[PDB]
Amino acid sequence: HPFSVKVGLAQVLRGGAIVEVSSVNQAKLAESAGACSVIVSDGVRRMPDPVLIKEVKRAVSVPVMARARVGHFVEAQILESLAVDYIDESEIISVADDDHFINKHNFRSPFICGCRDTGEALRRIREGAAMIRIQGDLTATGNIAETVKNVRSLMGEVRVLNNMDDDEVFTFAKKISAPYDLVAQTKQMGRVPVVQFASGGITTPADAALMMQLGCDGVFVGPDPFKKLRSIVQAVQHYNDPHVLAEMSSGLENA
Amino acid sequence: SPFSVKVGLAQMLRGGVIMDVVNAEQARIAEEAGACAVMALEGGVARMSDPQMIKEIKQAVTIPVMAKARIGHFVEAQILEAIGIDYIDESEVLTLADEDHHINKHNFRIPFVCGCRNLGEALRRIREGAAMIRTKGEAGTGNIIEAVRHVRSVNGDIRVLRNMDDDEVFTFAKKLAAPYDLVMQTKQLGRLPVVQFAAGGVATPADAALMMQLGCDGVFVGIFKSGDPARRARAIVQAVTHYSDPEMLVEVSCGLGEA
Amino acid sequence: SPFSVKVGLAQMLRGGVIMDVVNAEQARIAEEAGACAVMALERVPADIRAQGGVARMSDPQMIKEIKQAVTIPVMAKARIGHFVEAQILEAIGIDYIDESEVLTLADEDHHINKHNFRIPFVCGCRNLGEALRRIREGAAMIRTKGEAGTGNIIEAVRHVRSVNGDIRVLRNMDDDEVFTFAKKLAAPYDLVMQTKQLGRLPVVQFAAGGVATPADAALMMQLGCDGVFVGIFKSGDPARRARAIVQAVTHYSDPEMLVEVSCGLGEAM
Amino acid sequence: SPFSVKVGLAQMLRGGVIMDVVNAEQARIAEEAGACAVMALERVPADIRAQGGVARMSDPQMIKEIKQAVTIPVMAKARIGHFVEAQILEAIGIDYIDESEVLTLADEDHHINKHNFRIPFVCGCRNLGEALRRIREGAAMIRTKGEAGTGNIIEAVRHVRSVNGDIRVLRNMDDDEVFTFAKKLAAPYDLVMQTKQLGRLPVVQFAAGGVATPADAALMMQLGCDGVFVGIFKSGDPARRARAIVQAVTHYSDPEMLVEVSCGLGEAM
Amino acid sequence: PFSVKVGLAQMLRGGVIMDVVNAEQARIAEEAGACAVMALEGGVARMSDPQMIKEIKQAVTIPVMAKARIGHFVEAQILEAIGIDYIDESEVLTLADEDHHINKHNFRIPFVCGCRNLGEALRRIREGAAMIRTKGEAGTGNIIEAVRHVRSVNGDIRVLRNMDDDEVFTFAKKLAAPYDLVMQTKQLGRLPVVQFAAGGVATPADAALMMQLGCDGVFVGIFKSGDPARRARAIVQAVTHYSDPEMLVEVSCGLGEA
């Protein structure tokens, strides 16, 4: 399926960190530190200027993502035209449609969408999201609390579903306002049918490793960047190695 | 597919009238008046009827025999299926056995009828396996006002769905809290994916014809509560067959007696 | 238009008293007393209230009988929204159909589409917006209803004054403010302006509800109605009473006559 | 431990139907129909509800008689918290004591300390926390109760699904989250983990409340219970009915058999 | 005469109407390909000084619009006597009559009216509005509310299109709209007048989104940007090629700060 293909594309990002960058300079640093991809961003917050996105794409060889406003299917048409690798329909910038998200099945470019619980995730996937970011705080709070909450909520509901009496799954789907067939699939896989990255408030190597130990596939990250970024990449790569995590965190500078 | 077949079985009831019966006598009077199928049943807790009386009814008439099971009472269903009933009515007019879950109807070979009050609820019942939808108003009042409300509700939303922008159907599915697949499938067909009858309050020929004129594939009647049941039954049956023929509707409603 | 014609057909009722009847005898006593038309139903509103159950269209049989006993127009009630009860009445060959809110509402959200019929409709209302909405749906005749089966005329007076009150307000209203008035009324702008220009309801308007005595009927006429409904047989002597009410409507502006026809009428309801 | 032994003693009841009885005859009809045990009390729950008054432990006399009429285990109800009613039952030599919430609560804040007894206890529950608390107090057997003396099985279904639902949630739960789960349940952490590992209640679990027909009893078994209580004699023919329910529990996964034993059972309650 | 004003408006379909507060801009707007300009100039906001309106009506060759406070029929009389092409009874100006809009039928010139839903649109039209603009937020650069209102109107229109005729009476009541115009709208399958979008349209992508939603054009309040001329042309091109993503990329490419 074309969806299976998109879901297959995002799967190459597993085990990685995605870094938000605002220039060719930041993009280059992020690549050097081993970021699996960069997500381009430039009051109302909108899709970034295509010129900036082009410069970033040329400056690096890792996949390039860019944001579109929720429900702004034209911005998404534009991003797909200039040939980005992924589009993030991102609640971090200003929502353009309060009631409807982008009909992501109409695009060839794979989409990431945010979520705070299992029902949300599945709704985004039914709309055609190939990847999900389980999101905490929207601002740069450097606080991972809400992210942990929403990762545990998603992971926890999946575990409840896994073992659930089959007869009760219909009502369960209703309660979380999710498409039944996707709930059924998630039950079978004992996992959400797409790549799932933690995002929001990730500030330290310990934060990033925590997300991985909670079961995520990777993380998004928003006075020494090169070092900090390398530390987080290493953290995600060796999230089960406390000795490595220790080295990574040593004198990283002010977070 | 097994489900598609069950759906097909229920289509042989279109344009028909289903009548409640409590004895073999009534069942014959019902078949004699031209009922498409009969529904076997007998305050106080209301449960599935005794298989004894069900067997007697299935042995008196040659038309399809249906029977009620309490909502969520999957074992009652199993028992009805094992005695060779043609249809099972997981009906809310019986005493609810399970408050949060309905019977998983797919796990059965016999087709199910479920009730509903709106589109979302109809689609949820269908996703659970229901092969035939009963849009129910008020039970045991003889007042069709609620049935009209629900029929208009379901058919109203179906028409809204037909012409809706495809990018808005996802949100619509959420608002209905219904399975997206079935919502789109309903959008395509431009109608309910299964047979749809009306039930509740139908007390006169005019009531029955009104349901058909609204869009219902048929009606349930709960008759012998009238003055001359045999007469009233035939009138309603004719009403359903000739629902767009006033001259006829006048002819069968004339001197019907106490309704 | 076919609607202009139906509206015309109702003009013949102006100055009339329509009476509810439950059988022939009564229909005959109603015409014998000078009723402009009879309204056939298997239960009077007072009995509907005191009894309960579900009140539906009456059995055609009892309608055909009545329609063969009298020579004046014959009406029949169809539950609100029940367009099939209507179809049946139309087919039976009645003069007017009353989509009546004294019967058991059949559709809570939609009235019968009355245009789809060649036979004229009477609809109940309680205020001007409600009347103009019924008319837009096809109603050719309007009856402002008070309370039904109580013998108390107070609510009928409230509604009559309500409708006629706004009509007078509408007539002298600044043209630029009528749009807003239509919104507030929740009524079609076209009919509002047609009501403004005309200075009255663009259709026949009767009073109904609690009209028990001759004085009651005459009161409705002096308030500006075109006639009254009476739901007479729940009194001491129907004939004398029915005649008195008829006379009251014909002589509504004549107190001496009103005294005459009210004297020793018997026990009212 | 002496608690391990009591728990074992109850294992013999798995696959059984316990029946309420008010005299010998009944106890005999209960065993004659194949009941795994009888529960002696001077009033059935349906009569308790319909009558009122204060329902207490039954008179020993009527308990001794029953215990001498049958060979299957004999149970008796002790008011919640009434540890002296218990002592008396223990002394009388009954098999099990049901600290029953169908009798009149004697202590609103504290259940009987059941460990202080050598005789096994059955306690009622409505959810998982309530069951684990009863068990920690000593209860060797648990019955998830719906509503009593109504013949309606809906609340029993709610509770069964409630307890079994959380048990399944508990089994697959992240180990680090079980502490919080125990708090929310208000249940001892030890028993929660013992329930997690085991994948079920660490004691025998019966259904009770509104079980009227064979289909009802079989339903409880298919939901995952170990047996049912029946509070049979309030029906048409107790014997036939009691036998049918017993058979239903033994053949709960066999619709053909279920149809057989349900046919012409008479009038249910 | 009403059906004539409606026709005069259908000319503007596929166009971009731009706000302007002086001649220079009016030219910078026409030079970018606007299908018409809208003349204007905390604190009460009223009709613009005629002088400045004449300075703009004689500086360009495309239609010239002007705002008149809601209900201020004399501000409109003045705009008409000035000889401009369209009057916009606009809610961005300081409301003048909270209870009544201008009786627009009493004017020769075509009227634009704002709306947020289908009932509101139909009422303005019955008052004699020849053109309707569905307004979101004014002066925020955020199009979220415009999207809401556009989907609201187009949504109910689609609902109305396929609705059972018997149920339309009640639908008109709920909308608080004239039945005649409702049935009309049901027959046409769209607004019986030209329908533009306005409010928070800042970028080319925004403008194209409105067209894809099903609008006949857009208003822009472009000048709040770092390079007007470039931005204006891009938005104009966006509306004209609102289906060409490859084109939309070019016109959005390096357009400066929005």
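Here chain D follows Swiss-Prot, giving residues 21-251, 254-291 in order.
Recorded method is X-ray crystallography, 1.9 Å.
Every residue, even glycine, has its Cβ placed from backbone N, Cα and C.
Record note (Swiss-Prot) on the mutagenesis of D:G54 to S: In rsr4-1; strongly reduced oligomerization and 63% reduction in pyridoxal biosynthesis. Neighbour list (D:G54 (mutagenesis position), Cβ cut-off 8 Å, at least 6 residues apart, same chain): D:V37, D:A264, D:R265, D:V268, D:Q269.
DSSP gives D:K97 (active site, schiff-base intermediate with D-ribose 5-phosphate) a strand state. For D:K97, the entry in Swiss-Prot reads active site, schiff-base intermediate with D-ribose 5-phosphate.
Taken from Swiss-Prot, the feature D-glyceraldehyde 3-phosphate binding site covers D:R181, and the record attributes it to similarity to another entry. Taking the Cβ of D:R181 (D-glyceraldehyde 3-phosphate binding site) as reference, residues of its chain lying under 8 Å away and at least six apart in sequence are, in sequence order, D:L243.
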D:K97 (active site, schiff-base intermediate with D-ribose 5-phosphate), number of other Cβ atoms within 10 Å: 26
Assigned conformation of D:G54 (mutagenesis position) - DSSP reduced to three states: coil
For D:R181 (D-glyceraldehyde 3-phosphate binding site), the three-state class that DSSP assigns: helix
Residues from the recorded positions D:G54, D:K97, D:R181 that lie close to chain B, Cβ under 8 Å, in sequence order: D:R181
